[PDB]
Amino acid sequence: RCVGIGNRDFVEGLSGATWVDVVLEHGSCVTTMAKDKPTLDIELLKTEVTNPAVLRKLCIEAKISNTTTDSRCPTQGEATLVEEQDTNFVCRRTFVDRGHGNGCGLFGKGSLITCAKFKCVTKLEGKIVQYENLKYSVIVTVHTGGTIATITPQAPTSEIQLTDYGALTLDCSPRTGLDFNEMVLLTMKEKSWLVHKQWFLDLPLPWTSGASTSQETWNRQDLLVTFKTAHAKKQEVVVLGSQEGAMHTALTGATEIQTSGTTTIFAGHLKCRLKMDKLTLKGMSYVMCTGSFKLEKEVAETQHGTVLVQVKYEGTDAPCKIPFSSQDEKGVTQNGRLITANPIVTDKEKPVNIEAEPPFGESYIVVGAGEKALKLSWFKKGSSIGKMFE
Amino acid sequence: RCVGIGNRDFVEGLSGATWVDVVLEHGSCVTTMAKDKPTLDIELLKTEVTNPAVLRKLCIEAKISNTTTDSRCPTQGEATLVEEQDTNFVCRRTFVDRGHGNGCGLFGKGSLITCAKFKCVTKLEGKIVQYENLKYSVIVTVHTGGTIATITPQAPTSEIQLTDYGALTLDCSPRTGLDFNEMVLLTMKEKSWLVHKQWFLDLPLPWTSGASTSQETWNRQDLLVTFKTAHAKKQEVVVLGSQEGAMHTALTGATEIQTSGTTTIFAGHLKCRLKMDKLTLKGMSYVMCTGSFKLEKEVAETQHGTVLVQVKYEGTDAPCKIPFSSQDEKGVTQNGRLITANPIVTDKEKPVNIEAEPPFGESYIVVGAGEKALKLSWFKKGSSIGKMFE
Amino acid sequence: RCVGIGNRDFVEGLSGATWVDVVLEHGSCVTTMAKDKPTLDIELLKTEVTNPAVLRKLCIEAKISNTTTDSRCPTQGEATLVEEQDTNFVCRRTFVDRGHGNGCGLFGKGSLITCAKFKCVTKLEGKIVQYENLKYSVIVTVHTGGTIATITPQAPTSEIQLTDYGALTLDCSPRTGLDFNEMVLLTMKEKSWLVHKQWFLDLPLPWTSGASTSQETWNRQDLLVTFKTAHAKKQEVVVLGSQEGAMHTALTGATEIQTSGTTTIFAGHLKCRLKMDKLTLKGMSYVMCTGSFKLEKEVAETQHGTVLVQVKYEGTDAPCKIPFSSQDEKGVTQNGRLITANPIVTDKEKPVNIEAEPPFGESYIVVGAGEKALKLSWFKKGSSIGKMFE
Ligand SMILES: *[C@H]1O[C@H](CO)[C@@H](O)[C@H](O)[C@H]1NC(C)=O
Ligand SMILES: *[C@H]1O[C@H](CO)[C@@H](O)[C@H](O)[C@H]1NC(C)=O
Ligand SMILES: *[C@H]1O[C@H](CO)[C@@H](O)[C@H](O)[C@H]1NC(C)=O
Ligand SMILES: [Cl-]
Ligand SMILES: [Cl-]
Ligand SMILES: [Cl-]
């Protein structure tokens, strides 16, 4: 089930160490073997974002109460409320017609001030992922017939004592893919999504910093509050309805994700350098597949420029290297754009996942060789930060 | 024309692979050779940013129309327009003197509301560069007397089958230089620039999100709209002129760039790891140049802390290694700050480009050795995010 | 005093080079030795941020002057000042009661406009750290009984000529820790701190871009200016007091830092690749310590997910490798989370600094082996962007 390490991915020093390159991906596992020693398997078990920090909190459903109004006759100066100085209250000033009909001696404009207590009933949260929030669990197994390493951005190294092999240093790092400098973790009610950062920051909803506070204070309350037309001595303040639906629609397309509590699981990807004592490894070679491939399921599209292609092999020469190729709208082989490190059919009955990064516009993906090749036309749209929240 | 790979930049494993480090730069090309095999050349052909996402769109020239006004006599309540609820319209409320002279029974303040339809005639766009937007074209050539690899951040690897050499893995990554987390791609009319991100975001112009929408809706329209003084029953709304000139001036200094359509060409820089089967390479050594150097052209200054120095050799010992040195305001040799990987005069008649990163403040650049050395004094100003848009 | 390089951290090529991995940390130094040659020591001397760019400037103490007011009788139209068009002035409009008592013929609302000249007396500054702002000084010493290399993000390489050893290429990069894409350099009066970026940007203080300008122009002046109640012909404008105290309190917890002039010193961390000609190095092995450890001082907590643990060894087998382990709230050994590259007691009388990255929530740190182990319970709180400025 594991892909063997080719001899192009390690060097045994005349003196010193044996250095090995391996790429760990969710599902796949990598294996190798030394001059008369047990088999060695490495595998990425999971990837977790834990306790990310809140950037802001936005309010999608507010309520109104304690509506207070103060009015003054034309010759009685400017109205005033003490809740003007209260930050839980949203206020509004104006001048209304006053006269004999409502207790005044002069027909004319009288001052009016109206304040109402704002409260966020339903809020969402945008959380930024930092180095300290990311974690990987890598399992290393010596086949005497397993040790789970913990890898993080700040702590990428993990020294482990193995049977027969000795000390093994796991020097791993996250592969280039998701960018947490750009993408943000949005959480509304129960569901969660990965959304661009500025898109979030520009959302026209009442917001409050993620900073630590005892007094939740909102900004842009007007966005959910509507001061109806004022009367001589009173004025109604109403509030917009829940904006959960308007958001769900604006989030259409944005990648949805699973998070239980303060933990969010990802499909991680690691590039690792294995350091062990001077040792002659047994490299594993794979001949190119010669048979046919069938698309076990539809070509899936990620939100950061890639596509996932799962295929099934119909040939008789497994294990073998899946021939892959990409061609722009006009039949130019790109000699690249293959993201998967180990595109190997290790088992004929097991489907093989293939990630690739098509050119922008029209193109063609090709898995297999010759006339027996699976040819698929793909259109890739320019980048976008998301859909407008209306 | 290609710089030979020194023996300090590769290791032939007792077993396993031959690993090679090479730095590809626009113009330069790197070469090496094995125990009785053809010459091998690598070269970076181009670097493209394609279909970057819009952050915001700013309006530098707006127009006004459908100016509508509604006024009310002192005793007739608050004026009102239905375009108050229309987002294409920019509105403004006030109270104007009303009386017998304009149809009213009382001399006094009458309400007034004026709305005008806002339209962006000329806009600019700020676009963020993500991993999925970057692409490199690297050509690998075996001198039997060429294969073009595609390298991207997410797909840095490229396996290629060569004649005599066999499979060759290109594991390349962008060198540290331009930071697309900080710099933004600004596009006005036809010209384009690299500008800091917050500088852009703080621009005092009407703006609209880059998010997908059918209804272009602007924010901060007031910045280009001027409500003239109101009269009893009417009020003129005028609009500022094109701000293309005010921007051109504020962009003075900002790096200008060439982009045809959705593609922007850069002068890229790659650090690459070449993986091939166990093989004894022929390292290339270069003695330090002993002759003189002339500045073919003026020392150019980049906008991210570097300077480009092109020189021409007057000596007789090419190919040779250009002696380079940097000294702060007080003659301290820095033993670094040389960005170019291969500072080699491979051809006496070809000028050699040299990138370096001077200290801040006064300093001295020195190319060549001894009394025959080219000595240049350089002042480097502290970092800035750009010039204030006035 | 230097930690010896293990044989797992270098490879001598059958042909080509000897490649060596070393991690340089403030305080520590690394050493190695070749087949009959002098000892080689490497050490990180300092890390400097120099001339970082200003993002914005915020005003914590403003003053008011040139307060000008213009009022008009009910039948005399809308007041007006020429300083309305002046950006140094903060203005405010209203309607005040006018009548016989103050020169008017009609009792009614008269227009009023008040402008005051705003000036920032005390300001702070938020500065972003870019690649061009970072610098490292690494010293390389051949023990004949030293050469200082300059390392920067854009210029990570440094070729150096050594005695007996020959040319030595320092290929160093900053270890993953502080993120200058997220953290900002705040400077108020004399003290300085590392603060999150959005926290800063959302600060409710008057602000002005860091862009180059001759005319300092502020935004959100209202935040420090208070227009008192207006009278017929006059109106006082007052200003808030210094907000240095409100900031000091909001900065509580934020890491304080030392900066003389335009330079800020950090406790840097480098991972380096040493390239030298084919050479057989003498690897250094360290047996696990068997004795006891005492906490020379209290467990310190960084603001990016780590903790610093300094211990002192009570055993008799130095130099030795400090046994380290981490366990989550329920006794699960993590097989990682150790940040320090060289956890070695090279000298019994010298305390040893140990950086580690605990899990979130409750956990246990363990230094030493067996019953002689130092067991410490640690609680790690979720990430935060800072404390609310009130
Ligand atoms: C008004 O709301 C309730 C009355 O329903 C009252 O008990 C409360 O004290 C008031 N709140 C404020 C802050 O005015
Ligand atoms: C006003 O503009 C034109 C008249 O020039 C008219 O045809 C159009 O329907 C009006 N637009 C709106 C939205 O008021
Ligand atoms: C007002 O301030 C001083 C008077 O103290 C005067 O000299 C100055 O010219 C005035 N400034 C402005 C811009 O009004
Ligand atoms: Cl009435
Ligand atoms: Cl009149
Ligand atoms: Cl009066």
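Note that chain A is numbered according to Swiss-Prot, with residues 282-426, 439-683 shown in order.
How was it done? The header gives X-ray crystallography, 2.6 Å.
Backbone N, Cα and C atoms are what each Cβ position is placed from, and that goes for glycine too.
The secondary structure of A:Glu475 (variant position), as reduced to three states from DSSP, is coil rather than helix or strand. According to Swiss-Prot, the naturally occurring change A:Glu475 to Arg is described as follows: In strain: Isolate Philippines/836-1/1984.
In Swiss-Prot, the entry for natural variant A:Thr573 to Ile states: In strain: Isolate 45AZ5. The structure shown retains the original residue. DSSP classifies A:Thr573 (variant position) as coil under the three-state reduction. A:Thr573 (variant position) has a Cβ environment of 15 other Cβ atoms inside 10 Å.
While the structure shown retains the original residue, Swiss-Prot records the natural variant A:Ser677 to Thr with this note: In strain: Isolate Philippines/836-1/1984. Secondary structure from DSSP puts A:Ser677 (variant position) in coil. Around A:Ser677 (variant position), no same-chain residue six or more apart in sequence has its CB under 8 Å from its CB.
Between the C-alpha atoms of A:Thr573 (variant position) and A:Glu475 (variant position), the distance comes to 43 Å. Residue environment of A:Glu475 (variant position) contains 20 other Cβ atoms, counted within 10 Å of its Cβ in all protein chains.
Missing residues between A:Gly426 and A:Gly439: 12. Distance between their CA atoms: 10 Å.
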